[PDB]
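Colleague: Right, I'll just put the structure down here and ask away after.
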Amino acid sequence: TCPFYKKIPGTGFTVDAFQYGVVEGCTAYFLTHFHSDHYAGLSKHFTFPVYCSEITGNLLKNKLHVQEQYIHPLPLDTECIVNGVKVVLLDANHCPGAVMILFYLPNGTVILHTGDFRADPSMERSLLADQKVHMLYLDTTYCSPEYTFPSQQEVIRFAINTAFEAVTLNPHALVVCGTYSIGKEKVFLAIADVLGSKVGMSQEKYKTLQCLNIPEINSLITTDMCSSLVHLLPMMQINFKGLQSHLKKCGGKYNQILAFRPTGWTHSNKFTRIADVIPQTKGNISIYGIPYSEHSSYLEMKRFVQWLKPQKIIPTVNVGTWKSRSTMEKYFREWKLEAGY
Ligand code: NI
């Protein structure tokens, strides 16, 4: 049975609610993004209307085989009427195709559902500037002050400079980057660009990337591993064992691997600066964990909410324990007393 924080009151709508069977009264199922915890349940046999971005619709059709007649793509930044209710989709600054949804209820209430997002001051100049929000359904993944990490631009600068130095010292080094979902594509695209290479990958991953509307993609990626000196591998292979096994397969072209694991936050963020990060090394293999986040830091979340001034907040992440719920409620009250709403 579908929980309450996935239902939108006064509508026939649900958000990210595909794992509960037929939801009673649901006339339209919204999907914020193509991550498996949020699409869980969708397959080629789904027969109700799905509303989403163009990019998420490309992934539902090609990767999950949902039939075309049940996919309803909407443009961003555009007022649209769905089953008699005005909605707008907004860029969530999460993975490709990820949206927030603004719902204009027939009774006059306005609701924002963030989906998964990385809050940014640019959101303060979207269509959100124009009117008030009564309820905010909020991605609270990192809602605690210990969760700090750098800008995506600082993290990319570290990765490009690290990879360019290594491969200029040793032209026979291979670079490998881990992946297990869409998102974080800038990591491997920026490294391949500084090296003057296409990125090489499995046919399955190539297929996924080809759904993402990235400009000039055909110039940036390939399935011909032998032509490329930046390879993508499943995240589960980014360890000394898996990397050894990969180097064997490269036919003596390479004598060293430098590998990247984009993570979210890790406890070494509570001590070490991006600049000071060092790898784990065994022999001719080095692995860097880099803190490339597509979710709000605590400070970015707090800024967004203090600017929006919602009347009520409903968390959508970390909802399963009393201790988490109580922590989040305390920070929401601090923020409100501090800013005066
Ligand atoms: Ni996500």
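Following Swiss-Prot, chain A residues are numbered 700-1040, in order.
Structure determined by X-ray crystallography, 1.3 Å.
Just so it is clear, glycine is given a Cβ too, placed from its N, Cα and C backbone atoms.
Heads up, here are the entries from Swiss-Prot:
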| type | residues | note |
| --- | --- | --- |
| MUTAGEN | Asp838 to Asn | Impaired nuclear focus formation, reduced interaction with PIAS and increased sensitivity to cisplatin |
| MUTAGEN | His994 to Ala | Impaired nuclear focus formation, reduced interaction with PIAS and increased sensitivity to cisplatin |
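Are these features on the surface or tucked inside, and what are their neighbours?
Modeller: Listed in sequence order, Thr813, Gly814, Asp815, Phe816, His994, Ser995, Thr1015, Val1016 are the same-chain residues six or more apart from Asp838 (mutagenesis position) with CB atoms under 8 A from its CB.
Annotation note: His994 (mutagenesis position) sits in a coil segment as assigned by DSSP.
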Colleague: Measure from the Cβ of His994 (mutagenesis position) and count the other Cβ atoms within 10 Å, all protein chains considered.
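Modeller: Within a 10 Å radius of the Cβ of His994 (mutagenesis position) lie 22 other Cβ atoms.
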